Amino acid sequence: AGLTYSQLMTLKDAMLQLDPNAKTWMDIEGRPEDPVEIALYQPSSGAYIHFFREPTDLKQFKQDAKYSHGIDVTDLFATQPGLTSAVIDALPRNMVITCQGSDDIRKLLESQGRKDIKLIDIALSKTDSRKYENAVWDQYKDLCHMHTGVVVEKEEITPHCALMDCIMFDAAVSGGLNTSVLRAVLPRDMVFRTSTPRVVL
Ligand SMILES: [Mg+2]
Ligand SMILES: [Zn+2]
């Protein structure tokens, strides 16, 4: 089972925090039939939707962890099951989503019966898409702690985060990196079934 009725209602109310006509980036880590990290980002307000999912196929996950996202699967055991379907079900009707390489996003959305959502494929080159990568992690690394493993290429590389990807691709297309305080749309008790409280220093 997934979200309770009150979680669904809380989620429906939280989605009103998105502007259904504003620019909205989306990115995922993992394959579209088996995603482990999902992010949606509205640069205009700073609002973002960001959550995690436990993988079905461990073998593919462990390859993605080594070559892409660096996520330790044990850190996904406490995620809310069914959240991916509930968030996508809840997205505003006929909203427009921007992505870098729309194919994976499109397959995800279509698998959930959301063909009404229009996609904008930004099609940045590899190097252009990551031109603000280091700056984006430095400004915003506190927003995602889930990329704990070392990630390699065909040489070590900075892990890929669906949320950092949205921020840096928007900056690359906008032609600079804004100073904006971002804000999580989903409550933390929705993202994780059991969650660590804020650290008391
Ligand atoms: Mg990406
Ligand atoms: Zn991340």
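Going by Swiss-Prot, the residues shown for chain A are 363-516, 523-569, listed in order.
Any Cβ shown, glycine's included, is placed from N, Cα and C.
Residues or ranges marked as Mn(2+) binding site by Swiss-Prot on the basis of experimental evidence: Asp389, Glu391, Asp533. According to DSSP, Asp389 (mutagenesis position) sits within a strand segment. Cβ neighbour count for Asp389 (mutagenesis position) (all protein chains, 10 Å cutoff from its Cβ): 26.
Its Cβ taken as reference, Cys506 (Zn(2+) binding site) is surrounded by 17 other Cβ atoms within 10 Å in the chains shown. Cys506 (Zn(2+) binding site) carries neither a helix nor a strand DSSP state and counts as coil. What Swiss-Prot lists as Zn(2+) binding site is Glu399, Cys506, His509, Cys529.
Where Swiss-Prot documents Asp389 to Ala as a mutagenesis experiment, the accompanying text is: Loss of RNase activity.
For the mutagenesis result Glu391 to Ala, the note given in Swiss-Prot is Loss of RNase activity. Neighbour list (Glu391 (mutagenesis position), Cβ cut-off 8 Å, at least 6 residues apart, same chain): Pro397, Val398, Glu399, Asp426, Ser430, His431, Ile433, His528, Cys529, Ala530.
For the mutagenesis experiment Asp466 to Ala, the note given by Swiss-Prot reads: Loss of RNase activity. Under the DSSP three-state reduction, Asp466 (mutagenesis position) is assigned to helix.
6 residues are missing from the deposited coordinates between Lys516 and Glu523, whose CA atoms sit 7 angstrom from each other. Taken in sequence order, the recorded positions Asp389, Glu391, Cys506 that lie near ligand 2, meaning a CB under 6 Å from one of its atoms, are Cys506. With a CB cut-off of under 6 A applied against ligand 1, none of the recorded positions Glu391, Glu399, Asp466, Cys506, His509, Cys529 are retained. The recorded positions shown are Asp389, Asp466, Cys506, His509; of these, the one with its CA atom nearest the CA of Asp533 (Mn(2+) binding site) is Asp389. Excluding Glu399, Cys506, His509, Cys529 themselves, the residues of that chain whose CB lies within 8 A of the CB mean position for the Zn(2+) site are, in sequence, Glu391, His431, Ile433, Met508, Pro527, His528, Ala530, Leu531, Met532.
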